[PDB]
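J.: There's a structure below that I have some questions on.
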Number of protein chains: 2
Amino acid sequence: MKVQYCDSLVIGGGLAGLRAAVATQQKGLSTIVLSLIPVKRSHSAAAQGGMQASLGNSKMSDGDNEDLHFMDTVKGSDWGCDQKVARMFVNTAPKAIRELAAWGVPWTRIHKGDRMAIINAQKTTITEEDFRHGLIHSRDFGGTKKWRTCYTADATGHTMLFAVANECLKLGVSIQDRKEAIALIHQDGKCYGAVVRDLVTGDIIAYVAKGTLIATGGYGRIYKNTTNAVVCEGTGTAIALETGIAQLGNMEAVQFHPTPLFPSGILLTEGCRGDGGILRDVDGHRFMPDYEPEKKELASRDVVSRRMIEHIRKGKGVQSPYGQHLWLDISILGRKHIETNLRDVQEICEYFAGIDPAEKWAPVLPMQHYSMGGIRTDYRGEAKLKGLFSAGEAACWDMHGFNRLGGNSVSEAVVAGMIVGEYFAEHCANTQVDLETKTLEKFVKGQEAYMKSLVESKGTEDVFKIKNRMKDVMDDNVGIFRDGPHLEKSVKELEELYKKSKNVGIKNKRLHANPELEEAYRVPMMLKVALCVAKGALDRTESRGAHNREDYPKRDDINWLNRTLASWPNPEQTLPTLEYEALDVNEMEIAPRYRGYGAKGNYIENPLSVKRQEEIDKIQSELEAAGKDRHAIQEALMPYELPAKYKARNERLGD
Amino acid sequence: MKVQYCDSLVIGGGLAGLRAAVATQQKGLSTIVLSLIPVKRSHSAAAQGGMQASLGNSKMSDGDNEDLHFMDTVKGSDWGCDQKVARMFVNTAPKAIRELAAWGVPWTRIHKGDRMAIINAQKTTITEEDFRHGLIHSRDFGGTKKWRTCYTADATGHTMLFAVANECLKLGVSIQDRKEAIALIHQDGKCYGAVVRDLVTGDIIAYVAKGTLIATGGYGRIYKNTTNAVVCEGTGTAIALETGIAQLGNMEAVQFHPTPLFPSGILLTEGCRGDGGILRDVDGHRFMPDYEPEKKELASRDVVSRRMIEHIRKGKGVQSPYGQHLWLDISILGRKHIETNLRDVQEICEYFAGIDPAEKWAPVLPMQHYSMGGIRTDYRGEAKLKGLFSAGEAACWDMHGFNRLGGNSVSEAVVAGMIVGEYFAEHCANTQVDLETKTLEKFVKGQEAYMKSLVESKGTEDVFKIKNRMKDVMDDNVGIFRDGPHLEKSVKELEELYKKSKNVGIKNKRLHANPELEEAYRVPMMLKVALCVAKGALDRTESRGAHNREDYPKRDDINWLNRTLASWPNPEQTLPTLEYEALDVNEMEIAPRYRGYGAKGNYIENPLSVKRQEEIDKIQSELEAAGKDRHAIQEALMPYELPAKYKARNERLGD
Ligand SMILES: *Cc1cc2c(cc1C)nc1c(=O)[nH]c(=O)nc-1n2C[C@H](O)[C@H](O)[C@H](O)COP(=O)(O)OP(=O)(O)OC[C@H]1O[C@@H](n2cnc3c(N)ncnc32)[C@H](O)[C@@H]1O
Ligand SMILES: *Cc1cc2c(cc1C)nc1c(=O)[nH]c(=O)nc-1n2C[C@H](O)[C@H](O)[C@H](O)COP(=O)(O)OP(=O)(O)OC[C@H]1O[C@@H](n2cnc3c(N)ncnc32)[C@H](O)[C@@H]1O
Ligand SMILES: O=C(O)/C=C/C(=O)O
Ligand SMILES: O=C(O)/C=C/C(=O)O
Ligand SMILES: [Ca+2]
Ligand SMILES: [Ca+2]
């Protein structure tokens, strides 16, 4: 048998995984990072919008702080998040930005002077004073009143990922690519590592560690239309689920993006850098003002996606061989001034859409984009399976609830990498494990036998058409608008699809470097993940955040102010087991109310929300009278934990 | 922490260790071989005499079989060996030779024709028939009536070692050199591996395995004068001893060689290939005929060593700056015929002694040569510490008792590698271990702290003079002739030496590639090994095999027909704990009697020996009358075990 040992095993080489590896390696814990691909090619590298952090450097960031960022996050989550985790996040984001700056990330900086446009109306000139010069700049992104999205020109995710990966190399972290975790080794409710398949040689290897962290990203690829890389298939989520003990949280909470290029899914950051992009229908008609007279195209992205679908169902969409879509027109610009970098989007359209934005319109359609759901953890990042941690998009640490704030996800990846990294390191240093060879051999030989059965299978099903059928079902029935009848049917077909995946047969019999063998074991995993999303969507009879039930259009704070927990106890069951974790209103710093976007008064009020709200109002007014600061008032409303390393305050311009 | 795992851990890259690694690796068990030096430089490579195996190919080997080889072995051991183990050995030796032949070992072959000399007297012409042509040849070595020592010209150990090492490379055995095992990891009476120090980088690493085998060779270097390589220091024996559970067997049983070059210890195989070498004293007098009128120089090597010491104590030795010695004269030859290879010894004398044998005489003195003693195991090669095996000179499997048969040791290395290899493989495949990180960390950090204390020690003792003082004490008091008074004093000085070794201080403070640090931890280990030998020699009040007590000149089969078992239970004690394992006369195929060499009737007879002897005589005569064969008679006298793979009979010329 082949066995590799390390003190801290990290599964996933994205921003979250690499940052967590830095935390453990810097304290002498031997650490290995496993990844399907070279870590610098992870999906994190595609982030072009930016990272959210309340620095308060620029004019449009003036007066920003943890409280304001916290509020935007909670309301955005439509009260589905763990508010304490959100506090840990907003408080730590500023220091994540600054640490990366010290690591060389070339953040765009502020320079003295005036700027034009970049505003909805009224004002149009921005002035950056001399004392702001040279500090990290910010842009308007995510729809927050205060501009706090930091960026390194047009490749933020890329420069961030490279810096964290370089730090790993500097520290001597062991990075092993083209290696895939296909199962978790566990016994007596404890995780002792993972069974790994070497994608090149085909060897099945056991990686044992005192602690294991899963930072495998999202599961967007279960949908046909997604912005996600080809590797975001949710297998990290699946192996966690297949332990029969670790639980998945809010898998039904999927976020879409309104303007990806159709049908590729390639992101056109059009209308971002400089608002001007106009959405048009089949008649060239600018429809957004018809649904949103005030906000128009600048409405909440959440709203824009819905309106685009509504307009298409109204029969005003453009027909094409790949389905219906709409138009994105930016030609209305095609020129400006200079003094800084502002030229990219055209290339995307020319290289793929095969056209110049300044001339023709780009085809677009809302597509899957982010996965709020993931492995359920406590505030420390540990799952119900002891010794198993998770961070990043792969987790449901839950600072996102039912709607992630634009710019908060790449931020969570690094922030969670820092925080969960500390708790993960602590666990790995203090815990003591019993590594039984009997258990190791069982899991290892079990996967070798599994690989052999797949290669020897005389099944007649085709893995590719089963995977494609799954993606269609998810897109057609588990998208922006959902209803019981269709969810019912999708769940039924997915379950049927899952049973057929077990009768797959492949042509290539080799055990090494086999793309076909890879699909044969990954698809069944993706189907289990899909079932959790679909079934979770069917049973959740309410509309919350990105989850919209046309048959239950209102947010039900009485029966659904909770979190969906999915598990798969019996390896033979064909449907996930769903449970619910209720959110304690008393443990909230901000009581449930209007989320700030979408229709008004569209939620069933919970008597306790009113009760808690009054208490909050009272507790604040009093302490505020006694001349107590926001830090003391926050602590009185909802105390939260932070590891020693990060409990310091964040210095801001003009304290 | 750094941890390496494998199914089978082999400590020692000599003939025994490498052959055992082949046995485990060939059955899919991942195996690692640890060695201080590149394996092909192990002491096994110095063997020039040959390997003993009853092939029965040549004229002078005619009629040889397992029984004859068995008898020579038992009588040679002076009844101190486990006769069942000896049976396993002689039966398997023929197949070890043949397997090596299939592996390319260039054994010298027989050719049709006549040969001269190579005889004591009477006959002088040997004829090899045509049906013997092309088969593996044999020479006169070890004093056995039947010539059964196989050889590849003048470099038998070398070609054998290379072939076994090459087979390891072929199978992909993981060979890690410049790596030293400094402690064994154990818990609840089970061995889970070893703590290893990387001689190059200085890293302390834990190698864990389901089974661990120690094949680290002899401990000849505790003596000042030895034929052994500079690395035969007994540290493998020591780490076994320091577990407080594994036991050492007959450590006092040390064999000397009569004619190594003085004072280097370089072996002069003079008088071997072609008898002619004459021993002379300070007056040029040929003294051997004075003590042994009949056998003269051709007497048992055991006897020659004693006479040489006697002659020196008689004041007829040669004085030199390095001590007293005698002369070896081969000039009496310096010429012959041809038809085969016969030229080497001269070079040894010219390159080191700086002289031509055909002219001047070579200085010689008996020196330590072989270690019968070693780690005590059962017939399977497993020690009292479960999961810990041992094979080769490092073990006391005990087929040697108190006197190894010339040519049997290189034979045991390979044979034990084959047999113990099978049992070791079986153990590794069937056992299941509980690897606790708490236990691993304890042993690893314990050795790191130990290394740190050595480097930080402000002690004033000099490790080199303490090691040199030890070697002198061993040579002066624990040599060919021993007596209670001197052994008493040596044990006392060794114990005192051991206490001072703990107050050593070194100049070079680095943790990597540090020769001085190496001595600081190896010397204390050597001292514990020396103490076992010395104390074992003092308490054994009898003369047996190579162990000679001038105050107890007789072999006592009544009170000492047993084996000395040494242990070190309390890590704080300064003297080993000695126990005895009695040899059951009823479990013997050959009852105790005259060993065949040395003075007649020099042993206290045991009433049970006579009882058992009669029973043997009876059981044989009867079964022989019934026309039963030697195989059936042997089984009726003393049945023994052999793994399935080697229980077949050995085909011989003319069956
Ligand atoms: C898709 C996307 C997302 C995105 C964005 C633009 C695009 C096109 N722009 C963003 C922005 O401007 N601001 C923002 O806040 N977020 C933005 N996002 C989303 C964001 O980039 C992601 O949420 C974030 O990068 C996720 O980081 P994370 O570290 O969690 O994960 P990752 O980068 O996807 O990497 C996953 C790693 O896991 C390895 N892996 C996966 N499965 C396995 C298995 N089974 N075994 C071994 N390794 C595995 C992958 O190889 C990878 O390295
Ligand atoms: C010294 C000698 C012995 C000898 C001989 C000639 C000389 C000069 N001629 C012989 C002959 O003609 N016929 C015969 O039957 N025997 C003869 N012998 C004795 C014989 O060669 C030995 O008994 C035999 O070769 C021993 O083999 P074994 O496999 O047991 O051991 P080795 O070759 O000495 O190798 C020991 C290995 O252990 C490694 N080692 C030692 N300590 C450690 C620690 N602490 N950690 C890691 N590795 C360790 C050594 O590096 C080596 O590889
Ligand atoms: O619109 C974008 O380019 C990125 C959005 C994201 O933060 O997910
Ligand atoms: O006399 C020799 O060369 C070797 C003797 C040995 O077998 O130990
Ligand atoms: Ca998630
Ligand atoms: Ca021995």
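When the header is checked for method, it gives X-ray crystallography, 2.3 Å.
Backbone N, Cα and C atoms are what each Cβ position is placed from, and that goes for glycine too.
According to Swiss-Prot, the FAD binding site annotation covers B:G13, B:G14, B:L15, B:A16, B:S42, B:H43, B:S44, B:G49, B:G50, B:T235, B:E393, B:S409, B:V410. According to Swiss-Prot, the active site annotation covers B:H257, B:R273. While the structure shown retains the original residue, Swiss-Prot records the mutagenesis experiment B:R301 to K with this note: No growth on fumarate, retains FAD cofactor, 15-fold decreased enzyme activity in vitro. For the mutagenesis result B:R301 to E, the note given in Swiss-Prot is No growth on fumarate, loss of FAD cofactor, no enzyme activity.
So that I understand the layout, could you describe where these features sit and how close they are to other parts?
T.: Note on B:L15 (FAD binding site): other Cβ atoms within 10 Å of its Cβ, all shown chains, come to 36.
Sequence-distant contacts of B:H257 (active site), defined by Cβ-Cβ distance under 8 angstroms and a gap of at least six in the same chain, are B:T227, B:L267, B:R301, B:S305, B:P366, B:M367, B:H369, B:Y370.
DSSP gives B:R273 (active site) a coil state; it is part of no helix or strand. The 10 Å shell around the Cβ of B:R273 (active site) contains 21 further Cβ atoms across the protein chains shown.
For the recorded site, B:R301 (mutagenesis position), the DSSP three-state label reads helix.
Cβ-based neighbour count (10 Å, all protein chains) for B:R301 (mutagenesis position) stands at 20.
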J.: Can you list which of the recorded positions B:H257, B:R273, B:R301, B:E393 have their Cβ under 6 Å from some atom of ligand 2?
T.: B:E393
J.: Can you tell which of B:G13, B:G50 has the least company, meaning the fewest other C-beta atoms within 10 angstroms of its C-beta, among these binding-site residues?
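T.: Across B:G13, B:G50, these binding-site residues, the one with fewest Cβ atoms within 10 Å is B:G50.
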J.: Within 10 Å of the Cβ of B:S44 (FAD binding site), how many other Cβ atoms can you find? Include all protein chains, please.
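T.: Cβ-Cβ neighbours of B:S44 (FAD binding site) within 10 Å number 32.
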J.: Take the C-alpha atoms of B:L15 (FAD binding site) and B:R273 (active site) and report the distance between them in angstrom, rounded.
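T.: Cα of B:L15 (FAD binding site) to Cα of B:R273 (active site) measures 24 Å after rounding.
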J.: Near ligand 6, meaning Cβ under 6 Å from any of its atoms: which of the recorded positions B:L15, B:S44, B:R273, B:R301, B:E393 fit that description?
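T.: Correct list: B:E393.
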J.: Roughly how many Å lie between the Cα atoms of B:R273 (active site) and B:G13 (FAD binding site), rounded to a whole value?
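T.: B:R273 (active site) and B:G13 (FAD binding site) have their Cα atoms 29 Å apart.
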J.: Relative to the Cβ of B:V410 (FAD binding site), which residues of the same chain, six or more apart in sequence, are found under 8 Å away?
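T.: Set apart from B:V410 (FAD binding site) by at least 6 residues yet with Cβ under 8 Å, we have B:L15, B:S44, B:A47, B:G49, B:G50, B:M51, B:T156, B:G157, B:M160.
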J.: Tell me whether B:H257 (active site) sits in a helix, a strand or coil according to DSSP.
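T.: DSSP call for B:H257 (active site): strand.
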